[PDB]
Amino acid sequence: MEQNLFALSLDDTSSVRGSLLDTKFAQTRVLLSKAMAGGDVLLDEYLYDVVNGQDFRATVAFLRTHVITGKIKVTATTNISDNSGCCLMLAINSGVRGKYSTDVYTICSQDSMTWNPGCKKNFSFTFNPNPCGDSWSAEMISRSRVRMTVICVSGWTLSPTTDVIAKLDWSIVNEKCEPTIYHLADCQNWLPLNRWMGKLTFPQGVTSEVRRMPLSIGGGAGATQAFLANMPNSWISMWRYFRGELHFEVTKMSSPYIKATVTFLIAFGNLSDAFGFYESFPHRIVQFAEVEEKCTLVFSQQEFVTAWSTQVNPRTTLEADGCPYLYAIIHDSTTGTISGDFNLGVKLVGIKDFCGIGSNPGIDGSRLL
Amino acid sequence: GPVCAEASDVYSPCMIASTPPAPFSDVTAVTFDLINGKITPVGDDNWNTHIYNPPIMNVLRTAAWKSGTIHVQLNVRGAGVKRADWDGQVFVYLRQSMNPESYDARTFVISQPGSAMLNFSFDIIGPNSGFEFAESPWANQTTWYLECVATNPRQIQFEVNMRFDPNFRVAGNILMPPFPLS
């Protein structure tokens, strides 16, 4: 039988779309040694390369469809008994420049997932691999050299009997791929920063453990005779002073067994250690259930009198530093039935009602951890 | 004229490069990668290069996608040379590629004794909804180079200052290695 082949629907340029099963395109394994530590890279490859050797319903569609308007969804499956816990982070970055930092500070910033297998059964996240457009393709991520990593932010509280394999499941979803673009307006409704404020290690004991982390977030993170930087922070460092509502994400990175009540408050470097009046300041009490591992902190503009500097000269002492610090204080005592330190992760999610003042000429020195 | 226009917004130094020391005297040059923050001396000439770490460079070296106008100020120093004996010339070129097949996007010639100051600007614009990803294989995108030629290395000692225009936008993160302090 003859047929007008030209008129056939062989020019289907629609994106990948359907059920979860027919939108899966790849799966990977991440080997977690039972003996690992913070800053220990677990997986480090190209996003595109994920499809190599894969045989799923949308593997072909993903690789051949030259335009996709949806998002990439990553499902992580991994779970460990409440006796332990750890912090895994998965992050998507647009590219690299050789021998790059693998520190959680640099690795995060753009798009990421942070979770604790001792609390979550699984974890999922969607993203826009083309951060400044409404569409993307497999060919684009191949040639633009999109990267993805999995890293152990916090080691095991209690070592597993054997090595653990975490599994990633990559699929396409119908969520609209909206862009995330930064610009220089001096007034912005929402500014994503995803800044790794720090890893707070609180050892078990009855001592008064206090941790400080500056709200003068620009300048990067002090490594050695060099420093780490990512795009969001370099962008905020464009302004000399700034203010707004702060949104932090606090992650319990230790096992459920390690407990401690943590107080969050904003004050200045004039407060010393061993000061049992910290609770005078407006503050938030953070506790986590064995199920829970994530708490959002909000610091409205009523917590600040004025704006504050994006950078200070690193030689500045706490006493001499008039910029505000976020305090993390062991409200009671760090303990548990097992050994291990209460690791708590703090990340600045972003700023609401952002005000940017002036323009920063720049300081080469960072700020130190 | 005797009265010059007043500059306004803040420019930041970003890259400097000294011509090779005496007895070097052959005509030489140095290339500045205005986006990735690289300095490449021509041939094996002993150029004393150095890169700073201001917000602008920190952005340029980490922003995956860029779009907008960049203002550049080029300062040329500036050696103890008797004005009457000055014969140093500065030739600069904007380029979108160091390949011989590519043509100059802009040429300036400076024959000022002592020192000089050149202001110019250029636009970053690419195929990704207006964004450019500096030398990515995708769509054959390339960076911007500033080639500086010095006809007399003993008279001419270069400084690149940069500023983002308010229309400058960025997106995406590049995993950079640690940045060494000046």
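In chain A, numbers come from Swiss-Prot; the residues present are 460-828, in order.
Going by what the header records, the deposited coordinates were determined by electron microscopy, 4.2 Å.
Cβ coordinates come from backbone N, Cα and C, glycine included.
Its own atom aside, the Cβ of A:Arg476 (mutagenesis position) has 16 Cβ atoms within 10 angstroms in the protein chains shown. A:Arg476 to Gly, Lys or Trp appears in Swiss-Prot as a mutagenesis experiment; the accompanying note says: No effect on viral yield and virus systemic transport.
Secondary structure from DSSP puts A:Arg476 (mutagenesis position) in coil. In Swiss-Prot, a mutagenesis experiment is listed as A:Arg476 to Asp or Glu, annotated with the note Complete loss of RNA packaging and decreased capsid assembly.
What Swiss-Prot says about the mutagenesis result for A:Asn633 to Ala is this: Loss of hability to cause a systemic infection in the host plant; no effect on encapsidation. With a 10 A radius on its CB, A:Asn633 (mutagenesis position) counts 14 other CB atoms from all the protein chains. Under the DSSP three-state reduction, A:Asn633 (mutagenesis position) is assigned to coil, being neither helix nor strand.
The mutagenesis experiment A:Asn633 to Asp is recorded by Swiss-Prot, whose note states: Markedly reduced viral yield and loss of hability to cause a systemic infection in the host plant probably due to reduced RNA encapsidation.
Swiss-Prot documents A:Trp649 to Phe as a published mutagenesis change and attaches the note Complete loss of viral RNA binding and capsid assembly. For A:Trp649 (mutagenesis position), applying a Cβ distance below 8 Å and a minimum sequence separation of six or more within one chain yields A:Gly809, A:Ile810, A:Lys811, A:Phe813.
Here the residue is the original one, but Swiss-Prot notes a mutagenesis experiment at this spot, A:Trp649 to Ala or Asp: No effect. DSSP classifies A:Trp649 (mutagenesis position) as strand under the three-state reduction.
Between A:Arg476 (mutagenesis position) and A:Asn633 (mutagenesis position), the C-alpha separation comes to 7 Å.
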